[PDB]
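Data first, discussion second: the structure below is written as structure tokens.
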Amino acid sequence: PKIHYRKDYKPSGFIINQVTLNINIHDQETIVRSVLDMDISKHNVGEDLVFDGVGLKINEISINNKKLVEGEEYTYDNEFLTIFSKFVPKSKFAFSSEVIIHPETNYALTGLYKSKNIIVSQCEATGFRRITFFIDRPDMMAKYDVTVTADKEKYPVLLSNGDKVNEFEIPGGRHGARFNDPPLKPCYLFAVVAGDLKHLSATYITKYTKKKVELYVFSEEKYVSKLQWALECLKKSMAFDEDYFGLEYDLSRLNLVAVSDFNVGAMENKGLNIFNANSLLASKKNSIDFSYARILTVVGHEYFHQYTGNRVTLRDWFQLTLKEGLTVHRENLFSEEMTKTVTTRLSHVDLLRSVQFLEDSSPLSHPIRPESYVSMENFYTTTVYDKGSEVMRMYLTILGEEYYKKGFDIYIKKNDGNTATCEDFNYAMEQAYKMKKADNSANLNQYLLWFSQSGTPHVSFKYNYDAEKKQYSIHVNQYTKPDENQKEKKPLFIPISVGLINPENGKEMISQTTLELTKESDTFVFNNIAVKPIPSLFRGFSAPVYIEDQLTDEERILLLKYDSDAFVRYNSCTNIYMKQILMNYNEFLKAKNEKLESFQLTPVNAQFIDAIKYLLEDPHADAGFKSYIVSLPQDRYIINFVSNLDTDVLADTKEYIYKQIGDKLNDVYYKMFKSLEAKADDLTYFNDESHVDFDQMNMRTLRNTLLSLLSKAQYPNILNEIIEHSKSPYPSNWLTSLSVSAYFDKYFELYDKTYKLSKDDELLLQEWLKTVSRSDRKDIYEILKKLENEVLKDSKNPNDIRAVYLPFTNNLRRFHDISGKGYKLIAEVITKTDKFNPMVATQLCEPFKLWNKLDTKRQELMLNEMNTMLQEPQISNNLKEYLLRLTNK
Ligand SMILES: O=C(N[C@@H](C(=O)NO)c1ccc(-c2cc(F)c(F)c(F)c2)cc1)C1CCOCC1
Ligand SMILES: [Mg+2]
Ligand SMILES: [Mg+2]
Ligand SMILES: [Mg+2]
Ligand SMILES: [Mg+2]
Ligand SMILES: [Zn+2]
């Protein structure tokens, strides 16, 4: 079980300068011939030449056109090809090989595989070695010359990286295309695609050099009408990188390709980006609203990689967050600017503080730059991506836009065309910091702890105001809990964006201010503060931390109503909810533990409910924001605050609080649901696939949120509204009608209707599956069994499997049934999936991540299933490594 250590990085004893490939796709096998033009590096010490090569069938191998013979000159063990040093040349040489691989049966979707009728590759992180022999690490940079041949009727469209330089006919109904890609690249950016693809195309003219760039977006013929939004998003992405960062695309063509079978969202192969269909294809008739923001962010994300990851690449895989954290940060800047809605930033924070905070307090906790790995396929985590992005975003907060842009350009100009490490980025930012501080002794050495230290900091506050002195103080403390990675945690460089709100008129009392907390604690003093303020802390969520604001609910309400910052208003609301949840949770727990015949519950703060009404009734307030304030905090956010969480008692707690608020506000909810209809469901642009209105989508989100609240409440005659909603042309609406109808006798009527609307579009059917999976149904186990037998069957499509099972696992009452039947069901699915796709099997483990946070009976039930999975003789390396770490074994 080999463990790779970050401290152990050493350059290769070899160099690969040129790769020349011939990939010949046939009915039952694919033959791959490769010539590697190689050299001996300055670091060479006469070692054996060892290539990565996994699952390859050797037809022959040769060095300088002399055939090597197995046993005497090389060994191959299905993982490593070892050529004994005595047979390795001591200057430039050519290594060649011919191997056979089998994309048709490659269900793990790594290396070269078949997705429906499309042949496609996925080489990040170490999948290139599943295609041919190589020294498969990102610092082995080479030029590529790639020829693909295939049956012309089955596979008329052939793509790889670089320029297509020849197209030719082959006897027996075949044809070939040659692609030459002269700029150096790492092998994880190699891609090839063959299929009967249809496309939309456009020409983009770059801002400064005025280069013509051809843009192509591809899919199977059936879905070619779902490609338009993606092409628009690509145009938008190019413009943003030009306008914000001054960066233009350097190649003459960019291809985007949708495939049905994909382990993740998309992949940034140079000039040839490959997408999960659910993150590239949409139409207003056949997609829910979420698809539109999804496609925007994922097209943007892969485009921004062309600089951050492709032109500046990675020295080694421990630097992953350097390209992923930075590209998520660039993706988020882009998405905020395109959507112009405050909920975009809020949604990022909501994700981080639920899913990533849970990971960071689990046995899986790691820093954004880990010290070791076993499985690279297990390294692509919300910590590396989303905490990485918040760490990349803090540089912008600290430096401000002008010096951030200066520092970023330093990074690009200094590292363009090369590999890089996290230190290279910190160094570029540090140079800008020196300039900003007018102080060449200033440094960001402490900032590096954000890369190495695991766990979420807790930042807490105390205040003091002297009315005679007009002097205000904010005392701040930071603390990170020790974990298995560091016994002693050090203080971080924490930027705290703050305002001070005058509680009498709601106005700002100071200019924009970012406190730089660099010690365990500090006191920040403000003079000439005319009245005692309410502090507005961590505006924009300015650091990835647990915020303990120590404000009263009266103070939080004032901020919720009158503060200028969307995040602090949302966080203030969040904190009011959490105080209530923790209080009611323990009142319910106590009643349970003590077997009480009667007891009391503390009601929801009535002034809080008044503030929600006030905001809801304000026509100038944002519909997206409104949808957040009527929703309780995510279960996975709440669990970070409760030990031995009894999920039944939490379910009862949430139910009580929702009922309290609905008992006061349901008539308001209904009135709004009706008044929002005209603008929310406006059909003016329903047949214009390039017109996307994020505000209007937020109005639909608000309506569908309100409808859910009124349905759960059995508001008088709401079923009438539900039935009319099922007739809406928008899938977000008519799928909503299915899940809110769970509380009525018409659920299976709506089940059949919406199935019939969904079944003939692959992606829509998957959205229907999710809607069913997440339905609040007492018979949800019987329903899941029906989906398995009637719709899912033995599909190996990850989208299908994830759609059926993951939403169900968020069902607090049912997934966590005290019998353990839900844990048993998901473990059976994990073990089944692990036989053919270990990466997705590990994704399906996600519900188990919080296992040691639950009540002791459920900890035991979850642990039993994980140990049962660990005992399967045929368990994959991925799944074994993951469960071993998760169960602290
Ligand atoms: O699709 C996503 N991430 C991919 C990415 O960063 N694209 O630029 C991504 C790509 C490949 C992998 C990956 C890693 C492996 F080790 C592996 F075997 C594999 F098949 C894919 C994981 C995530 C996320 C979801 C969509 O928005 C971007 C984040
Ligand atoms: Mg094989
Ligand atoms: Mg422009
Ligand atoms: Mg994203
Ligand atoms: Mg299918
Ligand atoms: Zn990425």
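Numbering of chain A is taken from Swiss-Prot, so the residues present carry the numbers 196-1084, in order.
We read in the header that X-ray crystallography, 1.9 Å was used to get this structure.
Including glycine, each Cβ sits where the backbone N, Cα and C put it.
Around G460 (peptide binding site), the C-beta neighbours below 8 angstroms that are at least 6 residues distant in the chain are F470, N471, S474, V493, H496. The peptide binding site annotation in Swiss-Prot covers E319, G460, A461, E463.
Listed in Swiss-Prot as a mutagenesis experiment, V459 to P is described as follows: Severely affects substrate specificity. No effect on Zn(2+) binding. Around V459 (mutagenesis position), taking its Cβ as the centre, 17 other Cβ atoms fall within 10 Å, counting all chains.
According to Swiss-Prot, the feature Zn(2+) binding site maps to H496, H500, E519, an assignment based on experimental evidence. The C-beta environment of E519 (Zn(2+) binding site), restricted to residues of the same chain at least 6 apart in sequence and closer than 8 Å, consists of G504, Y575, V579, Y580, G583.
Per Swiss-Prot, active site, proton acceptor is recorded for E497, and the stated evidence type is similarity to another entry. Cβ neighbours within 10 Å of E497 (active site, proton acceptor), excluding its own Cβ and spanning all shown chains: 27. Look at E497 (active site, proton acceptor): DSSP puts it in a helix.
Apart from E319, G460, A461, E463, the peptide site neighbourhood in this chain, defined by C-beta within 8 angstroms of the site C-beta centre, holds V459, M462, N464, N468, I469, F470, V493, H496, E497, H500. A gap of 13 Å separates the Cα atoms of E319 (peptide binding site) and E497 (active site, proton acceptor). Within 8 Å of the centroid defined by the CB atoms of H496, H500, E519, the record's Zn(2+) site, lie the Cβ atoms of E463, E497, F499, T503, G504, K518, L521, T522, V523, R525, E526, excluding the listed residues themselves. Reduced to three states, the DSSP call for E519 (Zn(2+) binding site) is helix. A coil conformation is recorded for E463 (peptide binding site) in the three-state DSSP classification, outside any helix or strand. For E463 (peptide binding site), the same-chain residues 6+ apart in sequence whose C-beta sits under 8 angstroms from its C-beta are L384, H496, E497, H500, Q501, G504, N505, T522. Long-range neighbours of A461 (peptide binding site) (same chain, six or more residues apart, CB within less than 8 Å of its CB): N468, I469, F470, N471, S474, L475, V493, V494, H496, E497. The recorded positions near ligand 6, defined by a Cβ under 6 Å from one of its atoms, are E519, chosen from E319, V459, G460, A461, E497, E519.
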